Amino acid sequence: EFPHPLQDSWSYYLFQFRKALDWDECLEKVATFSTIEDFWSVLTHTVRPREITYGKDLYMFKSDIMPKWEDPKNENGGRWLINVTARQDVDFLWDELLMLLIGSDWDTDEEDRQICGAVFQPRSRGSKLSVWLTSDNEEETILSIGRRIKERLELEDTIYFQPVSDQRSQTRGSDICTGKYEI
Amino acid sequence: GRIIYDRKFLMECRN
Ligand SMILES: C[n+]1cn([C@@H]2O[C@H](COP(=O)(O)OP(=O)(O)OP(=O)(O)OC[C@H]3O[C@@H](n4cnc5c(N)ncnc54)[C@H](O)[C@@H]3O)[C@@H](O)[C@H]2O)c2nc(N)[nH]c(=O)c21
(Lines of atoms letter the chains of each structure in order from A; the text may use other names.)
(Lines give C-alpha, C1' and ligand atoms only; values in the text may rest on other atoms or scores of the structure.)
Protein backbone atom coordinates (compact mmCIF):
# COMPACT_ATOMS: atom_id res chain seq x y z
CA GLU A 1 0.00 0.00 0.00
CA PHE A 2 3.02 2.39 0.21
CA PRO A 3 3.16 3.60 -3.41
CA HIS A 4 5.80 2.14 -5.74
CA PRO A 5 8.05 4.94 -7.05
CA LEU A 6 8.88 5.07 -10.76
CA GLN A 7 12.29 5.79 -12.34
CA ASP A 8 10.74 8.96 -13.76
CA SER A 9 7.88 11.33 -13.20
CA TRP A 10 5.68 11.48 -16.36
CA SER A 11 3.02 13.90 -17.62
CA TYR A 12 -0.08 12.97 -19.65
CA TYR A 13 -1.47 15.29 -22.33
CA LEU A 14 -4.54 15.31 -24.59
CA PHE A 15 -4.27 16.99 -27.97
CA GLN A 16 -7.65 18.32 -29.18
CA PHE A 17 -7.86 20.59 -32.20
CA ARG A 18 -10.19 23.58 -32.13
CA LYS A 19 -10.17 26.30 -34.80
CA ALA A 20 -8.29 29.47 -33.87
CA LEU A 21 -5.83 27.60 -31.64
CA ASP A 22 -2.19 27.09 -32.62
CA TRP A 23 -0.86 23.53 -32.61
CA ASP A 24 0.77 23.87 -29.17
CA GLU A 25 -2.34 25.52 -27.65
CA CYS A 26 -4.34 22.39 -28.55
CA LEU A 27 -2.36 20.43 -25.93
CA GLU A 28 -3.40 20.23 -22.29
CA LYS A 29 -1.70 18.51 -19.34
CA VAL A 30 -4.28 16.29 -17.64
CA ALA A 31 -2.00 14.50 -15.15
CA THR A 32 1.50 14.12 -13.71
CA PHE A 33 2.30 10.76 -12.06
CA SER A 34 5.38 9.34 -10.31
CA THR A 35 4.17 5.97 -8.94
CA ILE A 36 2.85 2.70 -10.41
CA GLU A 37 -0.46 3.34 -8.64
CA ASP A 38 -0.96 6.85 -10.09
CA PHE A 39 0.08 5.59 -13.56
CA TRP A 40 -2.80 3.08 -13.62
CA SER A 41 -5.18 5.68 -12.09
CA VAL A 42 -4.43 8.04 -15.00
CA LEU A 43 -5.31 5.32 -17.53
CA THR A 44 -8.48 4.32 -15.64
CA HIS A 45 -9.68 7.96 -15.47
CA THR A 46 -8.92 8.95 -19.07
CA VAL A 47 -10.28 7.83 -22.46
CA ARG A 48 -9.26 4.38 -23.76
CA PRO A 49 -7.42 4.32 -27.14
CA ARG A 50 -10.25 2.20 -28.62
CA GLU A 51 -12.82 4.84 -27.55
CA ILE A 52 -11.01 8.02 -28.72
CA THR A 53 -12.38 10.08 -31.61
CA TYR A 54 -10.09 10.52 -34.64
CA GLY A 55 -7.49 13.31 -34.52
CA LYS A 56 -7.52 13.57 -30.71
CA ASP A 57 -4.12 12.41 -29.53
CA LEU A 58 -2.42 11.13 -26.38
CA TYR A 59 1.10 12.26 -25.37
CA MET A 60 3.00 10.78 -22.40
CA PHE A 61 6.36 12.45 -21.71
CA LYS A 62 8.92 12.65 -18.88
CA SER A 63 7.61 15.63 -16.90
CA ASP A 64 10.46 18.10 -17.64
CA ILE A 65 10.07 17.44 -21.39
CA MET A 66 7.31 19.37 -23.20
CA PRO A 67 5.49 17.19 -25.78
CA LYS A 68 6.68 19.25 -28.76
CA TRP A 69 9.58 19.25 -31.24
CA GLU A 70 10.69 22.61 -29.85
CA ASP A 71 11.75 21.14 -26.47
CA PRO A 72 15.56 20.94 -26.09
CA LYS A 73 15.34 17.22 -25.30
CA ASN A 74 13.28 16.71 -28.51
CA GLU A 75 14.64 19.15 -31.13
CA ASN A 76 17.66 17.03 -32.13
CA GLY A 77 15.71 13.80 -31.67
CA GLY A 78 13.51 11.40 -33.58
CA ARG A 79 10.65 8.96 -33.22
CA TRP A 80 10.10 5.29 -33.78
CA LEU A 81 6.84 5.26 -35.74
CA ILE A 82 4.45 2.31 -35.56
CA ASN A 83 1.74 1.98 -38.20
CA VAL A 84 -1.26 0.28 -36.59
CA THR A 85 -3.03 -2.44 -38.64
CA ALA A 86 -6.75 -3.34 -38.65
CA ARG A 87 -6.19 -6.61 -36.67
CA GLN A 88 -4.40 -4.86 -33.79
CA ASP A 89 -5.98 -3.81 -30.50
CA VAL A 90 -4.83 -0.24 -29.75
CA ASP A 91 -5.57 -0.56 -26.01
CA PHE A 92 -3.11 -3.47 -25.91
CA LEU A 93 -0.53 -1.51 -27.97
CA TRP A 94 -0.81 1.65 -25.84
CA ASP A 95 -0.82 -0.23 -22.49
CA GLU A 96 2.18 -2.42 -23.45
CA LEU A 97 4.00 0.64 -24.73
CA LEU A 98 3.40 2.76 -21.61
CA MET A 99 4.29 -0.20 -19.34
CA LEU A 100 7.62 -0.54 -21.19
CA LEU A 101 8.36 3.18 -20.76
CA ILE A 102 7.13 3.83 -17.20
CA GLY A 103 8.58 0.56 -15.89
CA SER A 104 11.84 1.40 -17.74
CA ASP A 105 12.12 -2.20 -18.97
CA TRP A 106 15.11 -1.58 -21.20
CA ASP A 107 18.27 -3.67 -20.77
CA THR A 108 20.57 -0.67 -20.16
CA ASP A 109 20.49 2.75 -18.42
CA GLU A 110 21.55 4.50 -21.64
CA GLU A 111 18.42 3.27 -23.46
CA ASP A 112 16.26 4.83 -20.73
CA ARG A 113 18.23 8.09 -21.07
CA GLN A 114 17.19 8.27 -24.76
CA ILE A 115 13.47 8.04 -23.99
CA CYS A 116 11.43 11.24 -24.17
CA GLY A 117 7.84 9.96 -24.36
CA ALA A 118 5.13 8.14 -26.36
CA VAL A 119 2.29 9.29 -28.67
CA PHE A 120 -1.00 7.70 -29.73
CA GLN A 121 -2.62 9.17 -32.85
CA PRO A 122 -5.98 7.68 -33.96
CA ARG A 123 -6.57 8.24 -37.67
CA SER A 124 -9.21 7.07 -40.14
CA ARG A 125 -6.36 6.55 -42.66
CA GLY A 126 -4.42 4.34 -40.20
CA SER A 127 -3.57 5.06 -36.57
CA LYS A 128 -0.01 5.69 -35.33
CA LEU A 129 2.01 5.03 -32.18
CA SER A 130 5.39 6.68 -31.65
CA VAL A 131 8.22 6.74 -29.17
CA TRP A 132 10.19 9.99 -29.20
CA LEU A 133 13.90 9.75 -28.50
CA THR A 134 16.37 12.47 -27.54
CA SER A 135 18.90 11.98 -30.38
CA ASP A 136 18.71 10.90 -34.05
CA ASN A 137 22.22 9.49 -34.33
CA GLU A 138 22.94 7.11 -31.43
CA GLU A 139 22.53 4.24 -33.91
CA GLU A 140 23.15 1.28 -31.63
CA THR A 141 21.02 2.58 -28.73
CA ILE A 142 18.19 3.74 -31.04
CA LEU A 143 18.14 0.30 -32.73
CA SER A 144 18.02 -1.72 -29.49
CA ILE A 145 15.09 0.48 -28.33
CA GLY A 146 13.29 -0.20 -31.61
CA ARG A 147 13.88 -3.94 -31.21
CA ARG A 148 12.55 -3.91 -27.63
CA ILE A 149 9.41 -1.96 -28.72
CA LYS A 150 8.65 -4.56 -31.44
CA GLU A 151 9.09 -7.37 -28.90
CA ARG A 152 6.84 -5.81 -26.27
CA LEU A 153 4.14 -4.74 -28.74
CA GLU A 154 4.38 -8.00 -30.71
CA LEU A 155 4.85 -6.00 -33.92
CA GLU A 156 5.20 -7.66 -37.31
CA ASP A 157 5.35 -4.78 -39.82
CA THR A 158 8.46 -2.65 -40.23
CA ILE A 159 8.80 0.29 -37.83
CA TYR A 160 10.45 3.57 -38.91
CA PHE A 161 12.89 5.91 -37.16
CA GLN A 162 12.26 9.49 -38.27
CA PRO A 163 14.39 12.45 -37.11
CA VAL A 164 12.53 15.62 -36.11
CA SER A 165 13.71 17.39 -39.30
CA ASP A 166 11.86 14.75 -41.37
CA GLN A 167 8.73 14.91 -39.21
CA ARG A 168 8.57 18.71 -39.57
CA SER A 169 9.09 18.76 -43.34
CA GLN A 170 6.55 15.92 -43.79
CA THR A 171 3.56 17.18 -45.76
CA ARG A 172 0.17 16.22 -44.30
CA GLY A 173 -1.60 13.74 -46.57
CA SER A 174 1.53 12.23 -48.15
CA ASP A 175 1.52 8.43 -48.36
CA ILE A 176 5.32 8.03 -48.21
CA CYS A 177 6.67 6.12 -45.20
CA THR A 178 10.41 5.87 -44.65
CA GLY A 179 12.99 6.15 -41.86
CA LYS A 180 16.66 6.84 -41.21
CA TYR A 181 16.52 3.43 -39.52
CA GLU A 182 14.08 0.52 -40.07
CA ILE A 183 13.45 -2.76 -38.29
CA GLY B 1 19.97 3.13 -9.54
CA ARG B 2 17.58 2.56 -12.36
CA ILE B 3 14.11 1.58 -11.11
CA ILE B 4 12.71 -1.23 -13.28
CA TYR B 5 9.35 -3.04 -13.24
CA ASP B 6 8.39 -5.82 -15.67
CA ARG B 7 4.91 -6.05 -17.18
CA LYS B 8 4.01 -9.02 -14.95
CA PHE B 9 4.56 -6.94 -11.82
CA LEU B 10 2.96 -3.80 -13.31
CA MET B 11 -0.18 -5.75 -14.28
CA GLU B 12 -0.41 -7.39 -10.83
CA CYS B 13 -0.42 -3.89 -9.37
CA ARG B 14 -3.27 -3.00 -11.80
CA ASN B 15 -5.62 -6.01 -11.46
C1 LIG C 1 4.16 16.95 -33.22
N2 LIG C 1 3.80 18.20 -33.94
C3 LIG C 1 2.89 18.27 -34.94
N4 LIG C 1 2.81 19.55 -35.38
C5 LIG C 1 1.95 20.08 -36.47
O6 LIG C 1 0.81 19.23 -36.66
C7 LIG C 1 0.79 18.78 -38.02
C8 LIG C 1 0.19 17.41 -38.10
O9 LIG C 1 1.03 16.52 -37.38
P10 LIG C 1 0.48 15.04 -37.09
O11 LIG C 1 1.63 14.29 -36.45
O12 LIG C 1 -0.83 15.19 -36.37
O13 LIG C 1 0.32 14.48 -38.58
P14 LIG C 1 -1.02 13.94 -39.28
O15 LIG C 1 -0.67 13.81 -40.75
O16 LIG C 1 -1.50 12.73 -38.49
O17 LIG C 1 -2.02 15.19 -39.15
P18 LIG C 1 -3.55 15.22 -39.64
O19 LIG C 1 -3.60 16.11 -40.85
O20 LIG C 1 -4.21 13.87 -39.71
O21 LIG C 1 -4.24 16.00 -38.40
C22 LIG C 1 -4.36 15.42 -37.10
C23 LIG C 1 -4.99 16.41 -36.12
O24 LIG C 1 -4.12 17.53 -35.94
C25 LIG C 1 -4.74 18.74 -36.42
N26 LIG C 1 -3.69 19.50 -37.13
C27 LIG C 1 -3.03 19.12 -38.23
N28 LIG C 1 -2.12 20.05 -38.59
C29 LIG C 1 -2.18 21.03 -37.67
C30 LIG C 1 -1.49 22.31 -37.44
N31 LIG C 1 -0.52 22.73 -38.29
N32 LIG C 1 -1.87 23.03 -36.36
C33 LIG C 1 -2.84 22.63 -35.51
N34 LIG C 1 -3.51 21.48 -35.66
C35 LIG C 1 -3.22 20.66 -36.71
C36 LIG C 1 -5.93 18.33 -37.25
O37 LIG C 1 -6.99 19.29 -37.17
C38 LIG C 1 -6.31 17.01 -36.60
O39 LIG C 1 -7.09 17.26 -35.42
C40 LIG C 1 2.24 18.81 -38.44
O41 LIG C 1 2.37 18.86 -39.86
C42 LIG C 1 2.72 20.08 -37.78
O43 LIG C 1 2.38 21.24 -38.56
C44 LIG C 1 3.67 20.28 -34.67
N45 LIG C 1 4.00 21.59 -34.68
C46 LIG C 1 4.93 22.06 -33.82
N47 LIG C 1 5.25 23.37 -33.85
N48 LIG C 1 5.54 21.24 -32.95
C49 LIG C 1 5.25 19.93 -32.88
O50 LIG C 1 5.86 19.22 -32.05
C51 LIG C 1 4.29 19.44 -33.76
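Counting begins at 1 with the first residue displayed.
Recorded method for this deposit: X-ray crystallography, 2.1 Å.
Yeah, the Cβs are placed from backbone N, Cα and C, and that goes for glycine too.
One entry in Swiss-Prot concerns the mutagenesis experiment B:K8 to R (Swiss-Prot position 57). Its note says: Impaired ubiquitination by the BCR(KLHL25) complex. For the recorded site, B:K8 (mutagenesis position), the DSSP three-state label reads helix.
Around the Cβ of B:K8 (mutagenesis position), a 10 Å sphere holds 9 further Cβ atoms from the protein chains shown.
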